[PDB]
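Here's the structure we're looking at; comments come further down.
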Amino acid sequence: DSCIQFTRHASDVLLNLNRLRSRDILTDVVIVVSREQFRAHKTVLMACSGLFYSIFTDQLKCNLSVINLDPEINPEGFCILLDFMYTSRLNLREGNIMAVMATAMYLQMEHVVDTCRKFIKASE
Amino acid sequence: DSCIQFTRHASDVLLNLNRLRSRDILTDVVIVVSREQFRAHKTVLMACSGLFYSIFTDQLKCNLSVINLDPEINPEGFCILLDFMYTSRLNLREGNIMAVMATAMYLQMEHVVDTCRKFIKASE
Amino acid sequence: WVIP
Amino acid sequence: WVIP
Ligand SMILES: O=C1Cc2cc(Nc3nc(Cl)ncc3F)ccc2N1
Ligand SMILES: O=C1Cc2cc(Nc3nc(Cl)ncc3F)ccc2N1
Ligand SMILES: [Cl-]
Ligand SMILES: [Cl-]
């Protein structure tokens, strides 16, 4: 087509979606990771994760307001990945990289799994 | 912080949100613009438009599944702006610029109003 | 704004 | 990935 494109649009949309999350505006699901609860927007979770895409396209699961993750999932790892979904920034540290990578494999977030593998290889 | 950032994340999120819209997945509102109907995600509309942000933060309107726009709004202008919200690309043409600018003023989409004003000034 |  |  002959469209023009606003470079910062996608980043500005994501910043506003994170502001809605902060303010608990139109959040429509609670993700439970053992004793912790995280509120989010189903559409953002599906846009970032192959696991959430599969969950919320299922005719029965699409209607659930609570999703319980596998008990082996680390809540801090999940929190770091949820923040990445809404900001593009990943708080990857020596003390959390194994939990973050394991969580990203489970959630099916291939670009995160890729940077974790590279950071681990560099330390070996 | 000491975060790393994935450059293409926000663009990839927006592309996936547009794929959900295409496929009518988790759309939760119908916007009526006279005889036409447009399905969308409330969160994407709020993230892009000051008018939708005000509508869906209202304690009564947040619960509506149908929103009727002012009868003066042009459906093609709205369609072009809805496509911009989900893609960052604006199909601005000599034959539609006046309707697009009027719609962007109503929806409170300041960056679009800005490029329309500039394109109009260039033709004068 | 740019030409994509 | 970059340093933001
Ligand atoms: O590593 C990843 C990240 C990821 C996100 C999605 N999300 C969607 N995919 C499509 Cl094709 N349309 C809409 C979506 F919301 C699916 C798979 C995967 N795998
Ligand atoms: O031209 C524009 C585009 C636009 C979008 C929004 N959206 C939100 N603003 C904030 Cl601060 N937090 C969350 C949001 F969804 C508000 C006003 C305006 N004016
Ligand atoms: Cl990813
Ligand atoms: Cl805008």
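Residues displayed in chain B correspond, in order, to Swiss-Prot positions 6-129.
From the backbone N, Cα and C atoms, a Cβ is placed for every residue, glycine too.
The annotation domain 'BTB' is assigned in Swiss-Prot to B:32-99.
B:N21 (mutagenesis position) falls within a helix when secondary structure is assigned with DSSP. Within 10 Å of the C-beta of B:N21 (mutagenesis position) we count 16 further C-beta atoms, all protein chains included. Quoted from Swiss-Prot, the note attached to the mutagenesis of B:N21 to K states: Abolishes interaction with NCOR2 and HDAC2, no effect on interaction with CTBP1 and transcriptional autoinhibition; when associated with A-116 and 376-Q--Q-379.
Taken residue by residue with DSSP, B:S59 (mutagenesis position) is part of a helix. In sequence order, B:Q113 constitute the residues six or more apart from B:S59 (mutagenesis position) in its chain with CB-CB distances below 8 Å. Quoted from Swiss-Prot, the note on mutagenesis experiment B:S59 to A is: Abolished ubiquitination by the SCF(FBXL17) complex.
Of all Cβ atoms in the protein chains displayed, 16 besides its own lie within 10 Å of the Cβ of B:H116 (mutagenesis position). Under the three-state DSSP scheme, B:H116 (mutagenesis position) falls in the helix class. The mutagenesis experiment B:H116 to A is recorded by Swiss-Prot, whose note states: Abolishes interaction with NCOR2 and HDAC2, no effect on interaction with CTBP1 and transcriptional autoinhibition; when associated with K-21 and 376-Q--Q-379.
Broken down by DSSP into helix, strand and coil, the domain 'BTB' (B:32-99) contains 30 helix, 15 strand, 23 coil. Checking the mutagenesis positions B:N21, B:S59, B:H116 against ligand 4, the ones with a C-beta less than 6 Å from an atom of that molecule are B:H116. For ligand 1, the neighbouring mutagenesis positions among B:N21, B:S59, B:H116 are B:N21, by Cβ distance under 6 Å.
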